[PDB]
Amino acid sequence: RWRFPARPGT
Amino acid sequence: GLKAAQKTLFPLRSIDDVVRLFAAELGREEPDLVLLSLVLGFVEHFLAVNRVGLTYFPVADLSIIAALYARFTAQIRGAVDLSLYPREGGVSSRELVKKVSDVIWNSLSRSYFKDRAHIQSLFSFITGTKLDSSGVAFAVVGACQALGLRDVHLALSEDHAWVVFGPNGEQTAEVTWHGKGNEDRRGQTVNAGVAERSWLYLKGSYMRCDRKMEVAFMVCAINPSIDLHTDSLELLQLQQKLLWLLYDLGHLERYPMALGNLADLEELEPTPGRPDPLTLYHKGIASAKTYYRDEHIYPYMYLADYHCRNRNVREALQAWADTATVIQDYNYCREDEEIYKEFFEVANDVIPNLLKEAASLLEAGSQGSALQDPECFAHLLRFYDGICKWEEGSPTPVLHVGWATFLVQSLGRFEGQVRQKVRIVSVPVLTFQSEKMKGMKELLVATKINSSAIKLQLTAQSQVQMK
């Protein structure tokens, strides 16, 4: 999937 | 575009050769964002997307990288005619930035899943005509550098990206989309969002990158995921080494989230002779306090997640309390849903699971339990106080009855004798900022908490069932 770069958590 | 001195390290045959390239570029007047993003994307493609044939490292030949570089620069130079947009005095115009944003946007595949992994780099843009949300903003900044527009820089909040430019770097422009089913605002400033005190625009305490920090962003944007269960060790190592390179040069000083990321990688695989993860998490918090008015949420979330993973209940609760003390001074707005989801998961899943285990361990005779520590009960109360204060003055509510059962359960995990020790005072000792928690003070020390009364106080609900 996609997470904003360097957001914490999984 | 590519100068002779940029080419001498190719071919890149290892992680360390990629690090050497980054070192060389970070030593130049301005690191070449296009070169570096193409290299990362190439290496990521062959280590995470398609590992067929891999024996050690995907060798990056100059001919291959230069041809991708040339495709990018040809596309941007041909589509953006600079003569149409005269530049006074090292300053780009809003019209020029919008033109570059339109060229990138208009190049993308008509229809694709925007939420995929591995679509962050200029390698994805060239080979797949696909970019994720923040990738579009990075690509606009890389295009602007390739055009000679030294004043155009990446701006980052904790959940969005845009650009700054112009006289003194003081202008802002939207260049990409945010979230799912929001309306484009490309070309516009971020001033309405700053004025409304949303988390998305950090009350104006967002990051204004220089070129070195744009390099740090692309490094943080590396995605080692191969699938849901497997990461590339190679890409983890590369990311970790590049982050230390940037750290040593000073380029993470103003980048809290990168410091958290580095701490996370050190916990997974410690580098001998480097700072502990905790030191790095604290450095991230210090960066937010020093450069961003202590208006960031994620420095504290990074710290809390580390304590949670290590089942340090006390320190996890303290860091989530600190998280909530930041959010309390924001207004919850329409496009802040990601941080609502994070608070919801902590209050209604993560904390309940931590306290359930703590309850079992206390039953088995644990000593020094968070459940027998009034300071830990105070941190739980401070967490909810900050969320209630966040809701005050907001255009959209936060709390609802689906929070209330978890609050009652969590409160109940501390015995009355522990709860009684906290002294709640007006302006272990705790002061509440929120009107909702002030009204709940009375209920917090009974041996058996009054569930219905708590529910009434936490929510907009003011009546009970008629029959």
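The numbers used for chain A are those of Swiss-Prot, and the residues that appear cover 6-15, in sequence.
Per deposition record, X-ray crystallography, 1.5 Å.
Note: Cβ is positioned from N, Cα and C throughout, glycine not excepted.
Annotation of the mutagenesis experiment A:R6 to A in Swiss-Prot: Reduced interaction with MEN1. Within the same chain, no residue at least 6 positions away from A:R6 (mutagenesis position) has a Cβ under 8 Å from its Cβ.
The secondary structure of A:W7 (mutagenesis position), as reduced to three states from DSSP, is coil rather than helix or strand. The number of other CB atoms found within 10 A of the CB of A:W7 (mutagenesis position), across every protein chain shown, is 17. Quoted from Swiss-Prot, the note on mutagenesis experiment A:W7 to A is: Reduced interaction with MEN1.
Quoted from Swiss-Prot, the note on the mutagenesis of A:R8 to A is: Reduced interaction with MEN1.
Under the heading of mutagenesis, Swiss-Prot lists A:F9 to A and annotates it as follows: Loss of interaction with MEN1. Sequence-distant contacts of A:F9 (mutagenesis position), defined as residues of its own chain at least six apart whose C-beta falls under 8 angstroms from its C-beta, are absent.
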Close in space, distant in sequence - A:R8 (mutagenesis position), Cβ under 8 Å, 6 or more apart
none
